[PDB]
Every structure is written in structure tokens, then in C-alpha cells.
Amino acid sequence: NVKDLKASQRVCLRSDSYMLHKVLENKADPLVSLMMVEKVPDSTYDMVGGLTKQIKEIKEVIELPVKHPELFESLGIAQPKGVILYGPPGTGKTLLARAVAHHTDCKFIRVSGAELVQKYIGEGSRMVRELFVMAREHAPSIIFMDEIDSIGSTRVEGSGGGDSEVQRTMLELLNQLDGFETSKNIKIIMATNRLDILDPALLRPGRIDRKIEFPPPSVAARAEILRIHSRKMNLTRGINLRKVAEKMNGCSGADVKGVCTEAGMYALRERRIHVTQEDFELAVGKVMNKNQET
Amino acid sequence: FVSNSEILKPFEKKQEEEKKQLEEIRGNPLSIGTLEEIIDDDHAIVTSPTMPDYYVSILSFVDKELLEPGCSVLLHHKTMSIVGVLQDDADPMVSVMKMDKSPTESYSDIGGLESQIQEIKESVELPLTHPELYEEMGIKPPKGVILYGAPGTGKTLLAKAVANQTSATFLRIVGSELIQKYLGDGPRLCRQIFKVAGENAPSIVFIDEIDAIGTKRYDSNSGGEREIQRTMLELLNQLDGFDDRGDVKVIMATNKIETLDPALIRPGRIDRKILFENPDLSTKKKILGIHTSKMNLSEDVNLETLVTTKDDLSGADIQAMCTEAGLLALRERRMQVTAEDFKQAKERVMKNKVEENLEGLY
Amino acid sequence: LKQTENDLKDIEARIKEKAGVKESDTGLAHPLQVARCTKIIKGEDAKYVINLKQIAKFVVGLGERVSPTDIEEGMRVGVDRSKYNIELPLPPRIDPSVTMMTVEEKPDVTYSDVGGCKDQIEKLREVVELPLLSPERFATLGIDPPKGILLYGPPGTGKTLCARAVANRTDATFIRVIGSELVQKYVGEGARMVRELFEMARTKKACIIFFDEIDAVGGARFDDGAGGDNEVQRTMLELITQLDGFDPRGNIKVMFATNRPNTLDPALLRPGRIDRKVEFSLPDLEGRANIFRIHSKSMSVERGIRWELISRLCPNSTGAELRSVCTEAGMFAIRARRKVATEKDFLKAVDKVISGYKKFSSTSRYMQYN
Amino acid sequence: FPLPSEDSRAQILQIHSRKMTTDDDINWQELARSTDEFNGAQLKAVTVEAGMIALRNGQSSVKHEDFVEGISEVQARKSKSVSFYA
Amino acid sequence: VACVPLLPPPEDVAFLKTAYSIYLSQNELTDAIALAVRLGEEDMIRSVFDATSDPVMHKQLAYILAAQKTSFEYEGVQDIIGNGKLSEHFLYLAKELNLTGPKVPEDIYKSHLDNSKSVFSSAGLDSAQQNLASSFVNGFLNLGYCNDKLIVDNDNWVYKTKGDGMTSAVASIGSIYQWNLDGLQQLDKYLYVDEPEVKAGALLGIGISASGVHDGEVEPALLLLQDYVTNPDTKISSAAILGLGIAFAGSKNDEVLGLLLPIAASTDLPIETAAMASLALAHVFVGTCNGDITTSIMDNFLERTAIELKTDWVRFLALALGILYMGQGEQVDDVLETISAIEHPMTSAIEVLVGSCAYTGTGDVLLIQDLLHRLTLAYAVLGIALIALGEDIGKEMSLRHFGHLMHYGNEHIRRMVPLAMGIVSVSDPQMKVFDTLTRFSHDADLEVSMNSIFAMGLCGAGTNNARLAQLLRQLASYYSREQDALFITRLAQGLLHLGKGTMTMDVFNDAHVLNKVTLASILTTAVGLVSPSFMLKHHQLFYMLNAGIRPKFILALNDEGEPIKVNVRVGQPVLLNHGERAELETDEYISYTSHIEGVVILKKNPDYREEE
């Protein structure tokens, strides 16, 4: 009958008459085209370090208006808005922002910035409300702006073209979830590297609360990934994470993963099952040679 | 029902028989095509991804008003002649358009600005629910309003409260995405917004922070970039070339519209000027005092202490000083905020967005 | 339940409508994109079968004789692709294909600025209305009415208001086509697709089309473009083609709109596609005294008011700028709650609107020649 | 296309004046001297707008003054103004 | 007061009997105006005003009272102020009588029209096709001011047209002198000379000014009716019956009934086309109790002789029985068993209209369900949908009963549909009414679509403009359909701009009672507005709408010569000043006994008193 027919269901149809015979299968498993939404990602507690001052700041950003928003109305204030996080190159900030959805009991939505810019008839104009429907379907989620973020050294994140239109889209989004919907369960976290093209219209007291700065690399910051990635990577007991880090330079979040990757390539020549401190010094200068270029 | 006996008797006899005549002209493919043009001889044009070729003639069940040039219709099973018509609803395939919702808004936080609040209400909210005074007087009311200054300080928040005071359909259209590197996308999507929405009288379209369009200088058409100047040329058709009965209303709130203004506004279609004003002692009390209606804090601290000596703190600046000081007190799980968080929240707001030109004396 | 019983006589008449279909029952079941039929079973050379599509492209050199006895099969035979004419058997040819056309009815606009338009509107009447009255004076004297005409000035101060007001008294077909959307992407979307409208103008008579937004079409070039504006410039040259070889000026009119006259291509502005130019500027004082009357015809005003002293406060202006004075004067009766329009409301409005409200943001030095 | 001279503009105006009915008071060398750097596109507008001046006067045919009034028609910005002349 | 016929069907009117009895303390005369009315017992009306100790309130007791119209203007109820104006027991003001009887108000309404000014009109011009239409709106635009001085300059007013269009003339320009006492001097100048057919329709413009002032006539109008009858061409006398018919609005008079009684007794239909006086008698007895008209109607049935073969005058008696008994309820019960006693081939198609007129404004389920089986019969229709004119709730349950007027295999049923929603909204516009207009005259039979453009002007009563601006200039291109169809278009523009556009018939009343005279003249025209419908009748059925036309009032007066600024929520102005028009909105400050819309006496604290 017509009461048992769900929307968007795979059924059977006759050849010439096209008559519906019976319901065969259900809605297809893959959704849309590219779905980067991930709940409880591979980063749970410790993946990218430096979370000492980061957890303290992000705790009052996401958790409070999402989990128990009634604490703000009881106090008399309103909900906060997206937060901007910036730091030094060679980090993995994009992977660091993916762990925000763990302790907050929500999901993580990633949106491509450069792919949002579209020529001809603008798709990104409709992709704003298309992702709004996806944001409406799942309330516990965090929408992220990618491809405008910083995975490393970054110069120009916006200009008179479509690059700066991604940040200008947030002007109508903050007005949609508040000046129109008057309900917002989703906080959109931004990212950047340096401060150049940000306009005073985008930075407002309560549109963007605080811009968090990440700590620069140091002796203790070079053992950041060394205390985590060493779990799944085979090493020996003569490996001192703090002492070997003293012989490195300019590698904290991103490049230490690359130095540990080059250490596996050196063990392939010896064809052994272990990697000692001798193979580390070969990857200290080789990785820095690529960073000193250009 | 009463008529199910007498009147229904010479009814259902021809009601079921015509349904069998429908099954003769319908079947169950019900192919959905597209009608390009109406012919007085009752003939149609088929459209489909399979590239159909048909001479099909327009059948009954449709009229001249229902048939539309380029909207989907139902087709016959074999001959593929037009039968029914598809009903449009939900979200059209055009650019981003809001449908409806009821916000909760009033005049509270922007209190003290009532000097310029009652001004915009005269040309917007009043000529809506009371369609009068234009028959006796005969002067056409203005269309939209134009606001230039710092948004979100209570000038744009004023427009957010007016949207609810209309008690009708409100529309919000994005004015950013038109600046795409593609040439010619600007004037297209803008025309289809006001043409399809012309059925519903209330619109009140709001746009925020357009810094691009409006390059003119000495001549009307220069040799500059075509991604900008031609996109504005569509707005001239809406506000001047083709004018409605007062349904569509365009509102643009940006930083400085000076150079932007006299390519669009025209003398008398839209008359409004609202600029950000430094609040006096009376306005600052109504802005900060009403924000604390639901807020709780130490009874030993006066809210007017920092009002006497302060530098340009609007409702937007107070929104953060309430949130920043609130998050510090909430860490200890207390609904009241101490006095130390009041001055601490004012410094970081004044030391960041608030900067003067260091122009003294004069 | 009107439609319920309307199909009772329509389904019975559907067979009568099918009686016309009974002529050709083959291939299952007048504007057309390209002429297409199924096999054309009906059809020197006798029968004529031609179709252009992805399958079985046909061509025939001869023609002009009766094979089909008027309509045949798919009913669509006639002008498409150009190059292709089936005339002799009652053609459905030269018909608008799939396209975007804006066609409205009765663009009613009243008089706006008569101050400097006294003899200026008469030049507009000599365009359209003149051949529709005494065409005999054209053949005897040897003169022809103006076709192309240019509108330059501030953006709709009573210039454009006069353009839409005169068109209402023409009592002909009105079609509005702009230049901003005209760009699009594909080559021919802004030229060949609009050429179909120009070709139909010679077919369907009593048509009037106002070309709008010529700044997005024409304009002068130095380095010959930065790219993407070539089709924008080719559309300018496509407009010349319709006026190049041949064209009647009786049923076809050309009118532009822009903010400055010479910003176009200096070769485009050359005469013969523009016979006369509309000079729109700030008229004199006493000429605009009728504007104050037009707005006060339907407006209640206190008897005894003196318009002589009111016009002295207002310097040289346009028709729309004078309505803004009465617009704010109408708002003086809203807040201050005036019964009628008084003299103090008008004397203050000039200093309130022009002096007080207007201030900056106006067109002054932006028109010289270029 | 070179700038037509006196005798060059005369032969061009003779083409568009074939269908024109005149009073035979026109001197071809007289009208060409008042014209400077006017191509055939601008010369054609003179003969067309000449009869339009006689339209309001009710004249049966154009005369030598009507061709001079064709210059008085507004094409090259020949119209009048204020100040130095009135 | 307004909730009486809400949950229960209106079986008893007893709720309207005792109301003011609560007000015996402070004497509230505002909502107590209409209580015992519509019954015909006026003894309880005079006892309501006998509690007044306030000499000042009598100024406020004029405008709110005399708005009662039908059940007020009866002899002695309208003069109740003039009865004690000499010897004053309650200190009834003598000027209040002139405020009740509309002798004075023509002066104060003319002075208030200078606030919004006006647009005058003249020059009926030419083109007899458009000339009858040119003078139709020409007379309605000038109401409130005398433009007729320019009309006298015209010599031959038409001279082109023949038939009844040449007959009725003064009626077009007679609306300028409506209610005007001093305008009767120039109005009587249209009697002598002119044209023989123009002189025939001279009385139809005279009776327009006598509506409602019938008790205050300075000259008797009974002799004016007989003067036009004694003229040659007795058909003129039948056309002069509706001349005084517009003036039938007023008290109950037996002098006009005694003269029209033998006219209907002549009974020659085919020769002079006369004896139609019984059709106009419907507006004579309204709101009172009398059975005299029914007696003369019964004796005209059984005849059906060769002279009575006319099929028109027989149908004129159907509408007269429903208007006389409308809203009464007392003598209606005796009529239900009266006419039904004698049976004729056509009987139940008439009398059933009287049974539906016992209660106006509220639908009766018993009467609607009983008439469904009987109709499945020309005048048996209107006694169904016209039962409730004030209730929109009954329309939602009757949506399938309105379908009984639309979709059938017979095309004659589609002819009567336009009057379903047109008679309800004729006083004030609504939302879903104007949406009914799509396609009418494009059908096969021309007689099916008539009231289409007619209902455009009827429902168009209201402010200066309406929602017809889309079809306003579109109807002007239909002149190629029918010759009379072009004048049909002007019928809509005339009612929109009637009385300078600000004067229309509406439902606004201080007693919350609909106008009986307004609904009487509208119901007087039921099947067809013109002659070519069915057989030949008359073209004179238009101007009868001028009987119940009176200008409304919204003004705050503490004294007749001392006005005060008002406040009304209407605007773009917002809280507009005195001397303008508004719609159903109250005021700000507090008056003494009322604080309602209309003329209300205010009061202020002598310590702090706001002065204009």
C-alpha cells in the first residue's frame, strides 16, 4: 500500500507497464558525494600534543553551549560563537581540530574551502543551505572550514576573489542561526596561520571571542609526537624521546611524523626489525633540507 | 453527509466513469516532461533527457494559467500527450532562499537608540499591516532602507528586531557569493529571486557588507574588471527599470556606502540614512541596564560606574563583556560575576577592536 | 468542482480533437527548436523528408511542391538551423525556439518630468507614433522616421520614467531585454539566441523592444579586452548585423539606456544605428512648475499656498528629485501629524531633503563627454 | 575611408537626395563648405532630418534653408546654450 | 449583545427583550439602542430613555441613535426628541432633533469634505454607447458639492439614444442633490420642456433626495407621484413608480400605499406595461407589523387571464413578500400557513423565501436541510444561502451547499452563483471574495454570466480604491462582446467612486444591527439587472440603491462647535487628527459613559486639562 512506502526506497518496476511489483531493497548506504563527517575520530585523547592550555580554552567554547545550554540563560548571557586557532607551521592543526568533537559528545563536519568556490552558476551559494540541511539533520556536530586553514606555512588565505568569500559567508550564517533560527547547536571553528587579511567586520566582540595562539616548538615540544606515535611504531628501549629531540630542529607536530616515517625507510636497507638512535640522525638533516627550500 | 443521498446520486455515476477515461489517457508511466510554450491550437513541446520527438497535442485537465513555460507536466502513456501538471513546493533549484520561521525579537537590548529606531519603523513596519494613507495623500512610500556604519552594534540588530515586528514573510538573501570569479552569474540569480517571490507581498530582503560592487569613477562603464561593475547593473533594473507595487524591499547594511550609494539608491525610491552614533550617558544606561535584566551579579557593584568614563562601547562590545566575564565566573559554578571580571573583560575588548586615529584637539 | 464536469464535454471532444490526429496515427503523438518528425512517412523530387538530430541527418536540394498536403507526422517542419525552408505546405516556420523571453502587457506609467521634455517627448513621438499616423508624408517628402535612439543621464531621475510612459501610449507589443544577464557563457547565447528575437521582430509586426544595460554590452577598448568580453563585444557587433544588410524601420524600434552617452564604442555611437539622441539634463525653473502640480493633483493641499517661493529654495533639479521633497513632506504629516500639505512643510522639506538629507552621493561631475 | 572634401560630400548627398523633392534653390558647393569631416553616415542624417524640420511647418517640399536646418538638428552637439549668446 | 445567536440556533429572540434593565442605575444608552426592535413593539423603546438625568449627554444621544435607520425613523420614534423639545421634562435638546432627522448634517458633511478635497466632474460628452455610462459616474463623483451649474449649460443631454436609456435621465445627475434640501430648487427645473422621454424619468431623480427625510418633508411627495401618472403614455407612469420608490425608506405611511393600490388593480400587462406598483411596495413596510399588502397580492393569482399571460409581473411578487416580512418574526408565522393553503402550479417557489427571512444573520439547519429536497423553483434558491449574512462559520459547513449553485449538467444553475458571496460582502470587502473572478462571459449562453461585473461594484463598497485595479482597465477592451456590456463595466466604477469615493453603504452601526433598507434594495434586484434578461422589464432597477446611502461619521466632539483631535490606529497617519475617516478602531483617552467609535462626548480633569 501507499502507507508502507518510505521516501527514497529501492523498489521493483515492470518493463513495459512500469508497474511497481514489490519493495526489493532499502536506501543506499553511501550518502551524497563526498562525506567527511566523522564521529569519534581516530584522535581521542593524545594524538597531537600541546593540549595543556588548549583543552582549558576549548572547554568553555564547545561543551557548554552544546551539552547544557541552559546554564547560559540561567546566568543571563547568550551562547558564544566560533573560535579561531592559529599556530606555527609544521603542526597538523587540521588534524588537531578534529579531536574537538571527542569530549563534547558530538560529530565533526569538514567543509572544503577551495572546493566551495564555484564558477558558472554558483554551487557554493546553494552548498551553504545544502550543508545547513545536513547541519539540521544532525544537531550534535561541529562544522569545520578546511582548505582555508593552516597545515603549515601559509601566506594569503583571502583576496578579492572567492578565497575571502568563505569567511564572508559566515556573516550570513551567524545571522541565520541566531537572527533567524534563534537556535544554534553547532559551533563553526575557524583556523588560520598569520594575521593579514582579516577584516574588522569578521572579528567582532562575540562573533569571534578569542584567537588562540599555539606554543612555538622547543626542546619539550619536539618530543610531542615522539611520546605518541612511538606506540604504533617499532623502536627499542635505548630510545630517549627527550634526548634525541635535542638533536633535531624545527620539527614539532607535522615533521616529527615525517622524521619517524623516514626512519622506517632507513630500516629497509638494513632489513632489520628495530630502529635505533643511529638511524634518527640520518632523518634529521634530510627533512630539514626540504624545509629550507624556496 | 446530507447530500450523499440526493445530490450524490447524479454525481458518483459520472465521477467513476471519468476516472476510467483518465486511465485511458494516463496509464502508469506518467512521464514527466517540460512544456516550453503554449499553442492556441492545443499543441505542446516535449522535453526529456532521452531527446523525445513528439507532435503531441494539449489535452484536457489543464488550462492556460496552469500551463507554464518550462515547468514540468504529466504526459500520456503511449502518445505522450500532455495530461497533468507537476506541483511546485519545498526548495526551488535557484540560489539560496529562506522560506519561513517565527523568530522571537523585540526592542530590548538596543534600548536607548529609540531616536533612530522609530524612524525606520515609519517607512517599513507601518506601511505593511495598514495599507492606507496613500489613497488620501497619494505619495508613494519608499521601498527599502539603506544603513551605513558599524553592523551588529544595534544598528543591524535593529533590522533583526524589525523582521519579527512585521508578522509576515521575511527574506534574507546573501550578497557575498555574487563576487565569484565567473563573469555573468551576478545578474542572473538576482532576477529569479524577486520574480518567483513576487507572489508573496512581504519580502524585506537584507544584505550585509558588500565592499565590491559600485566601481564607476568618471564614466559610466570603464575598462575595469567585469566581475564587479556589471553585477551592480542588475540592481538598477529592480530599483528603477522594473518597479513592483511595493512588495519587494531591499535592505543593505555595510561599513561605508558613500562611493557605493549613488549608483543605486536613486532620488526617492529608497530614502534612509542611519549611521553609527556615539551613545550619550542616557543611551549607555539603557543598553547595559537591559542586558542585565536576566543577568545576576554582585549587588555591591553598580552598573553605571563604568558608564561615566568609557570609550565607544556599543551593544556589540557589551555582548562579549557579558560573555567573557560570565565564562570566568561559570568556571566556579556561580550565577553571579565578581567585579574583577568586569574591568578585565573591558580591557581586552578595548585593546583589540577599539582603536582611534590618535587625533586630539582640533 | 468546475474542472470535474469540464472534462465531461472535453473527453467527448478529445475524440474530436483526436479526429485531427487521425490524419497521421503513426509515430504515436508553432514553436520548435529544430524541425523533427518520426520517419516522415507521408513526405525532380516528389516526397520531401528532412530531419536534423543525433540520428539520420537529412538534406534535400529541391522542394517547393506539394507532397505532404500541409502538416505531416511530427508536425514540426520549418525554419531551424537557418539554411532550411519548408514554405509551400502551410509552414510552422520562423517560430521562437527554447529560450528566455520577457514579455509583459500594458506597462502603465504616468507623466513624470514635463519640465524640459516639452519638445523632447515630441522627438520620441516622432519615432513610434509618427509612422502610425500619416505614413504618406514619408514617401512624398522622402524622409524616414528615426529608429535608433540613445538615453543618457542620471539613473532614473525622470529620464527612464519618461521612457516607460511614452511606450504605454504606443499600444503595441512591449519586450524588455537587458544587457547584464546577456553575457552568460556560451558563444551565441547572447547573440544568436537574441538574433531569434530580432528575426521574429520582422515576422511579428507592431513590436517594440527597449535595449537595456548597454554598458554591459558596448564600451570602448584600448588593449582590445582582457578576455571574456569578446562575446560581449561580438554582441555589440551582432546588433549591427541586423541593421547592416536590410531591415524595415516601421515595426522595429531601437532604444538604449546608460548613464553617459560616449562611454560606448565610438564606432558603435556612429549614426545610422542611432538617428537621434535624447539630451537629458537639469531643466529650467519655471518648466518644472508642472511637476509640483502633477504630484499635487491627487494630493490634498491647503488652499492659498504659494508655489513661487517654494521653487526658489530648490535649485536646478530633476523630476524624481522634486518628488522626494513631497515624499518627506508626506512624512511630515506622519510624525508631526499634519491634516494636509502646508506651505511650511514644503519650505522646510527643501532644506530638510536637498540641503539636510541629500548632502553627498549625487551625480554631478560624472558626465562630460568621454 | 578618407575625410570627404567639398566636392566629395556633394556627390554623397546627391545619392540620398534622389528621392527628395526640393525647390531647386540649393547650391551643392554652398552646403559642403559649412560641413567639415562629416562622412556619408553623418551626411545621410542631414537629408533625413531635413524634411522633419518642414514637418512642423507644413511645407510641401524641402528648401535650401531646410538643409541648413539639418545641421541645426542635434547630432554632433550643435544645439544652443546660455551665457555668451542668447 | 452580539453573542445571542452563537451556539444555539436562533429559536427565540427573547435575549433581545430585557438587556437595558441592568443599566437602570447609570442609564447606559449606548448598546441599548436596538433591543425591542425588529419585533414591531415600540413601547419598550421609549422607556429606555426615561432614565436620563444628564442634560449634556443628549448631544451624544443624537448621532448614535439616529443611525438605527429603519426601526428608528418610524413616526414618533424619530420625533421622540422633537416631542419634548418645547416642554422639556428630561431637558431634551431642540437641536438634537435636527441632528436625528438629517436636516442639518448635509451642512456639516460638506464642510468636512474640504480636508481630503475631491475631484469634480462634468461634461457628459457624447457617444451614446459611452454616453449613458459617462453620466452614470458623472453624478456619483459630485455628491457633497454642486457641480450642476455646468450641467445646465448642456442643451441636448443625449438626443442620440432611444428606448429606456432616453427615458431615465435625471436619475444620473439627481444623486448630486441627494439629501440636499436647497438643491430641490434646481432639481425641479428639470420638469418643464427638456424632452418627452427625459421628462418621463424626471421623478426618478427627485425621489433620491427624499429618502430618510420623508417625515421631514416640507412639501408632500404624494402629489408628485400622481402628477407623472396623469401624463400620456401610461408606460411612463409605470416607469415613475420607482421614482418615489427610492424615497420609500423612512417611516410607515399609508398615503403612498393608498395611491399605488388601484394602480395594481388596473391589471393591463400587454398594453401599457403597468400595474407594477406592487413590486416597489417591498420598501414601504420594513421593520413594522402590517398585513395589508398581502391581501391585494392574493387576489392576483387565480386570474391568469389572457391579459395576465405576461411572465414578468407574476415574478415581481416573489421578492416583495420576502422584503416585507424580513426580520419581523411575529406575523411571519401566520403567513407560512396562509399562502400554502391555496395551491397553484407555481406556489412553493415563492412562499419559501418568507420562511428564511424570519432570522437574518444566522443560519438555520432546519430550514436549509428542508429546502434541499424541494429544489432537487426559481426563487426557492435565495432562501437558502442568504439566511445568514453575518456569519462566516456557516459557510465552511455549507461549502458543499455552495456547490449546489455551481457544478451541474444544466447551465442555468451557473447563472445564480455570483450572488452567493456577493450579497454578503456588498457592504465591506473581504479576502476570498474577489478571488472568485476568473472567467465568466467566455461561456456559451450570454444570460448565464451577468452579475460578474455587477458584483465587482457591489462588493466594491469601501475606501477610495479596491482590489479591482488589475481588472479596472482590462474590462474596457470587452466592448466588442455586447453593446450593453460596455455600460456594465461602468456600473463597477460608479459604486467604487460613489459619493466622492468616501461614501458607501457598510455594516458599521453603533447598535450592531445591519441595515434593512440597504439589504432591501439589493434583494429587490435578484434575477437580472437589465431588460434583455428573459423578457422585457426595465432598465431602471439600478438607481434604487440610493435609498439607504448615508455618510458615516467618526469624530470626537465635546461640543458641536468645538472639535478635538482624535487618535486612530490606522496610518501609513498613525493616530490621525480629527476630520478624517477610519475603520473599526477605538480611541485613546477615556470619555464619560461610552468610549466607542463615532461621535462621543469627552471629559477631562479641571486640574490638568489638555486643550487643542
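Chain B is numbered as in Swiss-Prot; shown residues: 75-436, in order.
Cβ from N, Cα, C; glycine included.
According to Swiss-Prot, the feature ATP binding site maps to B:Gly223, B:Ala224, B:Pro225, B:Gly226, B:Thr227, B:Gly228, B:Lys229, B:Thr230. Quoted from Swiss-Prot for the published mutagenesis B:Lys229 to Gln: 73% loss of ATPase activity.
Feature map: annotations from Swiss-Prot on the structure.
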{"residue": "B:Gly223", "record": "ATP binding site", "Cβ within 10 Å": "18"}
{"residue": "B:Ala224", "record": "ATP binding site", "Cβ within 10 Å": "19"}
{"residue": "B:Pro225", "record": "ATP binding site", "Cβ within 10 Å": "22"}
{"residue": "B:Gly226", "record": "ATP binding site", "Cβ within 10 Å": "23"}
{"residue": "B:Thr227", "record": "ATP binding site", "Cβ within 10 Å": "25"}
{"residue": "B:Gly228", "record": "ATP binding site", "Cβ within 10 Å": "27"}
{"residue": "B:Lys229", "record": "mutagenesis position", "Cβ within 10 Å": "24"}
{"residue": "B:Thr230", "record": "ATP binding site", "Cβ within 10 Å": "23"}
Query: Whose Cβ lies within 8 Å of the mean position of the Cβ atoms of B:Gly223, B:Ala224, B:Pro225, B:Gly226, B:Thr227, B:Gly228, B:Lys229, B:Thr230, the ATP site, other than those residues?
result: B:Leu221, B:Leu231, B:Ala327, B:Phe350, B:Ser388, B:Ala390
- prompt: If we take B:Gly223, B:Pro225, B:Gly226, B:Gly228 as the binding-site residues, which have a Cβ under 8 Å from chain A?
  reply: B:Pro225, B:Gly226
Statement: Once DSSP output is merged into helix, strand and coil, B:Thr230 (ATP binding site) belongs to helix
Task: Could you measure between B:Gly223 (ATP binding site) and B:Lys229 (mutagenesis position) for me? Cα positions, answer in whole angstrom.
output: 8
